[PDB]
Amino acid sequence: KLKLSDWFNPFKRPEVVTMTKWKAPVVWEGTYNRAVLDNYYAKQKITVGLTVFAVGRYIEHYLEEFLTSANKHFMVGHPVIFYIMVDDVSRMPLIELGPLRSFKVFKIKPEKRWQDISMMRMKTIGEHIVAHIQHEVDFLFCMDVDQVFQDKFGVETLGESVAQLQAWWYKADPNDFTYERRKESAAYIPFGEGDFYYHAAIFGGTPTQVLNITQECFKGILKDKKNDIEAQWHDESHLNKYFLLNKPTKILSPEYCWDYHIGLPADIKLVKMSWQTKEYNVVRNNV
Ligand SMILES: O=c1ccn([C@@H]2O[C@H](COP(=O)(O)OP(=O)(O)O)[C@@H](O)[C@H]2O)c(=O)[nH]1
Ligand SMILES: OC[C@H]1O[C@@H](O[C@H]2[C@H](O)[C@@H](O)[C@H](O)O[C@@H]2CO)[C@H](O)[C@@H](O)[C@H]1O
Ligand SMILES: [Mn+2]
């Protein structure tokens, strides 16, 4: 009972892509009416869930910062449930959560190669969606732990299936995108194809859609393994292959996952989430 024109105005940001050829909106600062959305949603008594993994030193290095900022900026004004996946619960920080925030922690198995830790998330999120998340929330977001919220990340980002535009390529042409280019991988995307380059650090939608996103990405990750090949950018490559075949119903602008190392060009008006500086030497133990 909600139409796009009710809360989305592409004309507010005329200098940037605000609509896809499949009529899906790309939410940029200034184009959305959060107040109209907060009311509409408050009446449906929606609950928004957020999953975040932290295995190894990713725990001590980023979990607290992520959770403290999520608590303060994520879906404010609505019930939110944080789903924390760690390999060692003893090192999990218990920050104080505010109104309408609550959480739960699960201990998971730590995979050997950081590449599998990142890729296994797909299998695990799905298991939890079927087991419980599908019964506790209306929309779900799955994010990387190595980032922090800088401002309101609200209901204007909700949708069937939501994708995030990676900050370094939102202006590049598809043939410049770092898609997997080997036809031997399930993630393969031929030159001449592609809409955008999606970032794996943020994606979401209804539990059902996210269940399908992850199941499909994991089938793809498993297949490559049987074929002795590994996607160039792992799950992101698979995710991009997936969002190609199944266009997202909503796309978030780089303002929702920005990397300050790029600086801050005219297009990024109000950063809502920023990348943590990479510390691979400390947080990773391989390759
Ligand atoms: O040893 C590891 C490798 C990855 N991750 C998780 O997987 C996500 C994606 O990985 P990473 O941050 O290494 O990806 P990048 O954005 O740097 O490609 C991270 O945010 C973490 O939540 C983790 O917990 N432990
Ligand atoms: O290629 C996808 C890959 O990008 C990494 O970020 C790169 C960026 O692509 C590159 O153009 C720039 O020069 O350096 C960045 C590294 O700081 C992401 O970190 C990775 O997660 C993928 O999204
Ligand atoms: Mn990351």
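By the numbers in Swiss-Prot, the shown part of chain A spans 82-368.
So this one's X-ray crystallography, 2.5 Å, going by the header.
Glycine too: its Cβ is placed from the backbone N, Cα and C atoms.
The substrate binding site annotation in Swiss-Prot covers 134-139, 225-227, 247-250, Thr259, 359-365. For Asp225, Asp227, the entry in Swiss-Prot reads Mn(2+) binding site, with the evidence type experimental evidence. Taken from Swiss-Prot, the feature active site, nucleophile applies to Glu317. Here Swiss-Prot notes a mutagenesis experiment, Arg365 to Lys, with the remark: Strongly reduces catalytic efficiency.
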Listed recorded positions are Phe134, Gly137, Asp225, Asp227, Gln247, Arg365; which sit with C-beta under 6 angstroms of ligand 3?
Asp225, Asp227
Residues near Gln247 (substrate binding site) in space but at least six apart in sequence (CB under 8 A):
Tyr278, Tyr279, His280, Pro335, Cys338
Tell me, if you would, which residue among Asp225, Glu317, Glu360 (recorded positions) has the fewest other CB atoms within 10 Å in the structure shown?
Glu360
Should the residue listed as 'active site, nucleophile' be counted as helix, strand, or coil on the basis of DSSP?
helix
From the recorded positions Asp227, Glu317, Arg365, pick the residue whose C-alpha lies nearest to the C-alpha of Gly137 (substrate binding site).
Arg365
Among the recorded positions listed here, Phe134, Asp227, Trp250, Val363, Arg365, which has the most company in the form of other Cβ atoms within 10 Å of its Cβ?
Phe134
Distance, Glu317 (active site, nucleophile) to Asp225 (substrate binding site) (CA atoms, angstrom):
11
Of the binding-site residues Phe134, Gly137, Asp225, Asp227, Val363, which ones put their CB under 6 Å from ligand 2?
none
Please report the number of other Cβ atoms within 10 Å of the Cβ of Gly137 (substrate binding site).
19
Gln247 (substrate binding site) - helix vs strand vs coil (DSSP):
coil
Restricting the comparison to the recorded positions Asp227, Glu317, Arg365, which residue's C-alpha is spatially nearest the C-alpha of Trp250 (substrate binding site)?
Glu317
Out of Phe134, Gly137, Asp225, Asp227, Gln247, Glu317, which recorded positions have CB atoms lying under 6 Å from ligand 1?
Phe134, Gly137, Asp225, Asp227
Rounded to the nearest Å - Cα separation of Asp227 (Mn(2+) binding site) and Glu360 (substrate binding site):
10
